[PDB]
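> The structure under discussion is supplied below as structure tokens; questions concerning it will follow.
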2 protein chains.
Amino acid sequence: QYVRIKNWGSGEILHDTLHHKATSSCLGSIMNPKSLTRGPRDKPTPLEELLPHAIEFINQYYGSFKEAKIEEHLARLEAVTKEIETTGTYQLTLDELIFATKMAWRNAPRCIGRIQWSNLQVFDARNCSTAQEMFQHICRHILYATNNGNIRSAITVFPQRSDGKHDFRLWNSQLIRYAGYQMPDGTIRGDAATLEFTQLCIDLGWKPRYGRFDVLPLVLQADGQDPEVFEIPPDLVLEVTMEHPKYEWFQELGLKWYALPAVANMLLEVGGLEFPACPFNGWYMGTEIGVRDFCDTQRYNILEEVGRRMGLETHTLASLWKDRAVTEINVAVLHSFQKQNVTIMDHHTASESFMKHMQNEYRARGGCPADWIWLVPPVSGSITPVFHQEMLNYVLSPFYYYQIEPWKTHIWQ
Amino acid sequence: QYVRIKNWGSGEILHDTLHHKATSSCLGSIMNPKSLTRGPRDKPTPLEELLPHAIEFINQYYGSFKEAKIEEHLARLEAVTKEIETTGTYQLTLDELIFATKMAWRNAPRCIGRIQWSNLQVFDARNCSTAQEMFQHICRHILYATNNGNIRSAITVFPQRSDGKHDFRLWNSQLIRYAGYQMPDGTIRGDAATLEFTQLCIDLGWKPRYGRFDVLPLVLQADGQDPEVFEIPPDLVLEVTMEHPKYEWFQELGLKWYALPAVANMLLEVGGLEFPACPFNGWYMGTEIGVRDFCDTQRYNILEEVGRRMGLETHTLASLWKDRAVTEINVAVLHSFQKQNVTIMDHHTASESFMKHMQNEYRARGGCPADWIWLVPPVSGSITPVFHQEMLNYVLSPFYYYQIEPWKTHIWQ
Ligand code: HEM
Ligand code: HEM
Ligand SMILES: CCCCCCCCO[C@@H]1O[C@H](CO)[C@@H](O)[C@H](O)[C@H]1O
Ligand SMILES: CCCCCCCCO[C@@H]1O[C@H](CO)[C@@H](O)[C@H](O)[C@H]1O
Ligand SMILES: CCOC(=O)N1CCC(Nc2cc(Cl)ccn2)CC1
Ligand SMILES: CCOC(=O)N1CCC(Nc2cc(Cl)ccn2)CC1
Ligand SMILES: C[C@H](O)[C@H](O)[C@@H]1CNc2nc(N)[nH]c(=O)c2N1
Ligand SMILES: C[C@H](O)[C@H](O)[C@@H]1CNc2nc(N)[nH]c(=O)c2N1
């Protein structure tokens, strides 16, 4: 009938029915499980599969109005059916598309900022045609979203997949990201995690600048053709330099980070249609930068240097110096964004926000797909309320899937 | 053929084959899923099910020797078969039992201290018969394990389930635990989480002492008879008073905690046999006390008071005061145990230990059942290496299962 969900922090009990609308050794801590990956195609969607999903979506959309529009609903259902018989696919009204993007966001089990789901700017680039036009669209997005520090969530929808042989794809994981260099002296400079992709950019012509914070170029693929490299205009990239409210030596660390967190390589699945190119963004949550970017050993790995600067016993694990360090780094991050007037949210505030939202979600539609493993911040887990909340993780539709890294499935022309 | 497992911190790849030997909406963050709970019975184990499992276990046991003892192996296999036809069950040699307890530990997906798996003291109480004898056995365990601060892991195995109507059961979750009182003024005193169980003890005759740290009594059930209450001799309970290495006011908080972490209510399943009563213990990991016991809002909830004592902006979430506080509490815990010479391990050291162990496990037997959600410490998640490790969670055998709270399935005499 329904699944029982408990919050061991408040004793609160919830009944999840929503999971019934889901799609598909316990593969728990798997980053990219096949279940979350929507791969390629070389043939249109079998009409037998498409129409059902289409009908399905159209019904969801029309059922979403406080006061139904049955005439339009039926008309639309017909219009779409007829459109598929005659063309073998179909086009969403801008409204449906808008609705689709917010719901897909609403259904992201791994997103903690979903209380903002209804607040999204949608850029319709479905009529796009060249890499250059893609690049221009992306720039418009970046400029709009950055909003000079007062960040705004937005998404840019490019042409939907047709036959699977003319896919629009951004080869970058994020719109804004730093390059990683394997120096001569054997050391790594910049973002150790982007070493390969940085090399690719070079291989495609991009000129490496060997800096610690060089913004990588956009590698765009349009109409399924080979990817073209485009440097992002520097004026468009807002950055925050890191300062600590108390340790003046913190700035001596010479760190900074971009203000725009934009996911660039995911596919939007909606009513049977697939959009291989739909970059989107929200605003940063402090821990992403202060903890993951700066403290992961396979990224900027600055934890020990900050430890020493603080005079901690960096040689004694049980001294808990790592916990002391990372917190000061987190404080610097938050302090700097605030000082420079760039939207950002701390993880504590983020957690309570999500709890409020999940609460809203169960009341509203009897569920909220949640991936505990991703929703719990990388530091101070049980100090946040999300940690004590049991969660159900399932895949609804619309949905935002991962895709196979393009350079792995692209037939070069 | 095998599952692929990745460590995004080191790029390391592992192949899990062990999962093939496993037994049985994604029920991820569920504390007590049915899959981990081995419930009651009112009839012996169907011989058709028992023998296969028995044969199975005996083969594992004998295959564990560096140099096989095939004669004994076959003899034992026969001895056991014949023993079941004639009695409808069987007895493990002390050795097998010992082997069984370490393997079950070895197979606990939620245990981070498993690198210590082969170091376990086994107390054979399978011939026990009365609650009083149970109580004495438990005391011996407590005394031995406490070892005056130099904690020793140990387990006490009581009589295996026969027909399911004569179950030996400890009604307590842990051997040592504090009571919780609903005061007249409406406030809670002690461990808010043990309110109900404290009431039960009272209901069964125990005299409430209304203290903040009153050790609850043992509530023992023997041969399936009604539970008897036994106070634990105070001399047997070692405790650590909390002091901070720098904040002298910390001790003014008047906190302490028991040194022995002993799980009392789990069932040991081995070769078809079930042991409803097998309390066991290891030693504490700092975060259990400093974070969960002291900082969970539904437990001692001391986070805000420590925040104020430190002079932090306890009114501004984004100030990250909670992170500053909990760390100092964690430091106090570790500092106090060390000062008082009571074994304890910090979570950072614990994490590296487990990683080393998991490494050993994949090499040794091609796998290691791990529950990421439980293995990652309640604070500084990604600062520990366990966070960046993909893990497979499955149920092998021997295994330690949860059981239905006894007071829910007991027919009072
Ligand atoms: C408005 C502010 C927003 C905040 C603060 C927020 C925060 C977060 C955080 C902290 C993550 C973790 C990412 C990681 O660990 O790699 C995340 C993931 C995610 N968010 Fe949000 N988000 C916001 C807006 C959005 C928007 C506008 C969308 C979509 C239109 C969205 C879609 C997702 C998805 C799909 C993921 C999963 C990414 C992945 O699996 O790699 N988020 N978000
Ligand atoms: C030698 C030191 C040991 C350490 C430091 C260690 C540490 C831990 C920790 C931190 C937990 C988390 C408990 C919770 O969050 O509630 C745990 C759980 C567990 N440990 Fe260990 N452990 C040790 C020994 C043992 C021994 C001797 C056994 C069995 C003979 C064992 C069996 C388990 C089991 C089954 C759980 C799961 C408990 C549950 O699900 O409630 N551990 N251990
Ligand atoms: C396969 C084609 C099936 C067509 C059936 C359409 C039934 C109309 O469905 C209606 O949509 C309304 C939204 O406007 C809702 O308010 C109604 O509750 C719902 O019954
Ligand atoms: C149902 C009864 C089946 C009995 C078959 C027993 C086969 C013996 O099994 C043997 O056990 C040894 C351990 O001493 C191992 O070293 C051997 O590799 C293994 O083949
Ligand atoms: C490893 C570099 O990471 C990034 O560039 N990131 C981190 C992962 C993503 N983070 C996000 C995304 C969104 Cl849409 C909102 C908040 N944070 C995008 C930005
Ligand atoms: C809520 C009170 O918690 C406890 O009494 N605990 C916490 C849970 C258990 N912790 C353990 C158990 C073992 Cl066997 C080893 C280390 N820690 C037993 C002690
Ligand atoms: C292996 C493990 O799943 C992985 O390293 C983690 C876990 N949870 C996460 N949570 C978030 N938000 N982001 C991440 O990248 C990860 N990665
Ligand atoms: C709901 C959630 O699973 C639960 O609160 C957590 C998660 N992980 C845990 N991890 C450990 N070690 N111990 C716990 O009690 C819990 N509880």
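Following Swiss-Prot, chain A residues are numbered 77-100, 108-496, in order.
Method of determination (from the header): X-ray crystallography, 2.3 Å.
A Cβ is built for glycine as well, from the same backbone N, Cα and C atoms used for every other residue.
Look at Swiss-Prot and you will find A:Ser112, A:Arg375, A:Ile456, A:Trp457, A:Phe470 tagged as (6R)-L-erythro-5,6,7,8-tetrahydrobiopterin binding site. The annotation heme b binding site is assigned in Swiss-Prot to A:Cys194, A:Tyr485. Natural variation at this site is recorded by Swiss-Prot as A:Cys211 to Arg, annotated: In strain: NOD/LtJ. Residues annotated as L-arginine binding site in Swiss-Prot, with similarity to another entry given as evidence: A:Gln257, A:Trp366, A:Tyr367, A:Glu371.
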> Determine the binding-site residues, out of A:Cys194, A:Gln257, A:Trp366, A:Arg375, A:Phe470, A:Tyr485, lying near ligand 7 in the sense that the CB is under 6 Å from one of its atoms, and give them in sequence order.
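What lies within reach of ligand 7, judged by Cβ under 6 Å, is none of the binding-site residues.
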> When you tally the Cβ atoms that lie within 10 Å of each candidate's Cβ, which of the binding-site residues (A:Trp366, A:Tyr367, A:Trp457, A:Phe470, A:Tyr485) has the highest tally?
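Sorting the candidates by Cβ neighbours within 10 Å, the top entry is A:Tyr367.
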> Same chain, not part of A:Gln257, A:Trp366, A:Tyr367, A:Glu371: whose C-beta falls within 8 angstroms of the C-beta centre of the L-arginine site? Give them in sequence order.
A:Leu343, A:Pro344, A:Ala345, A:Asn364, A:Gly365, A:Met368, A:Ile372
> Return the binding-site residues from the list A:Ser112, A:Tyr367, A:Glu371, A:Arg375, A:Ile456, A:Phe470 for which some CB of chain B is under 8 Å from the residue's own CB; sequence order; 'none' if the set is empty.
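The answer, in sequence order, is A:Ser112, A:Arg375, A:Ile456, A:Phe470.
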> State, in Å as a whole number, the widest CA to CA span among the (6R)-L-erythro-5,6,7,8-tetrahydrobiopterin-binding residues A:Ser112, A:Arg375, A:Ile456, A:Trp457, A:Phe470 given in the record.
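Taking every pair of listed residues, the largest Cα separation comes to 19 Å.
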> Within 10 Å of the Cβ of A:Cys211 (variant position), how many other Cβ atoms can you find? Include all protein chains, please.
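Within a 10 Å radius of the Cβ of A:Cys211 (variant position) lie 20 other Cβ atoms.
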> By CA-CA distance, flag whichever of A:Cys194, A:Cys211, A:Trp366, A:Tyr485 among the recorded positions is nearest to A:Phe470 ((6R)-L-erythro-5,6,7,8-tetrahydrobiopterin binding site).
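Nearest candidate: A:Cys194.
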> Output: those recorded positions from A:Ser112, A:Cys211, A:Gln257, A:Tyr485 whose CB lies less than 6 Å from an atom of ligand 5, in sequence order; none if no residue fits.
A:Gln257
> How big is the Cα-to-Cα gap, in Å, between A:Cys194 (heme b binding site) and A:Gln257 (L-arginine binding site)?
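About 16 Å separate the Cα atoms of these two residues.
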> Distance check, please: Cα of A:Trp457 ((6R)-L-erythro-5,6,7,8-tetrahydrobiopterin binding site) against Cα of A:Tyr485 (heme b binding site), rounded to an integer number of angstrom.
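Approximately 15 Å lies between the Cα of A:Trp457 ((6R)-L-erythro-5,6,7,8-tetrahydrobiopterin binding site) and that of A:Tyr485 (heme b binding site).
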> What does the Cα distance in Å come to between A:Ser100 and A:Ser108, when 7 residues between them are unmodelled?
17
> What residues, ordered by sequence, lie under 8 A Cβ-to-Cβ from A:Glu371 (L-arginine binding site) and sit at least six positions away in the same chain?
A:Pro344
> Return the single residue from the binding-site residues list (A:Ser112, A:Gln257) that has the minimum number of other CB atoms within 10 Å.
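Minimum Cβ neighbour count within 10 Å, taken over the binding-site residues A:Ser112, A:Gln257, occurs at A:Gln257.
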> So which recorded positions out of A:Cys194, A:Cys211, A:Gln257, A:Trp366, A:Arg375, A:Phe470 are up against ligand 1, CB under 6 A?
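A:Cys194, A:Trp366, by Cβ distance under 6 Å.
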> A:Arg375 ((6R)-L-erythro-5,6,7,8-tetrahydrobiopterin binding site): which of the recorded positions A:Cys211, A:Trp366, A:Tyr485 is the nearest Cα neighbour?
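Sorting the recorded positions by distance from A:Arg375 ((6R)-L-erythro-5,6,7,8-tetrahydrobiopterin binding site), the top entry is A:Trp366.
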> Just to verify a number: CA distance, A:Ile456 ((6R)-L-erythro-5,6,7,8-tetrahydrobiopterin binding site) to A:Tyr485 (heme b binding site), in angstrom, no decimals.
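For A:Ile456 ((6R)-L-erythro-5,6,7,8-tetrahydrobiopterin binding site) versus A:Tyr485 (heme b binding site), the Cα atoms are 17 Å apart.
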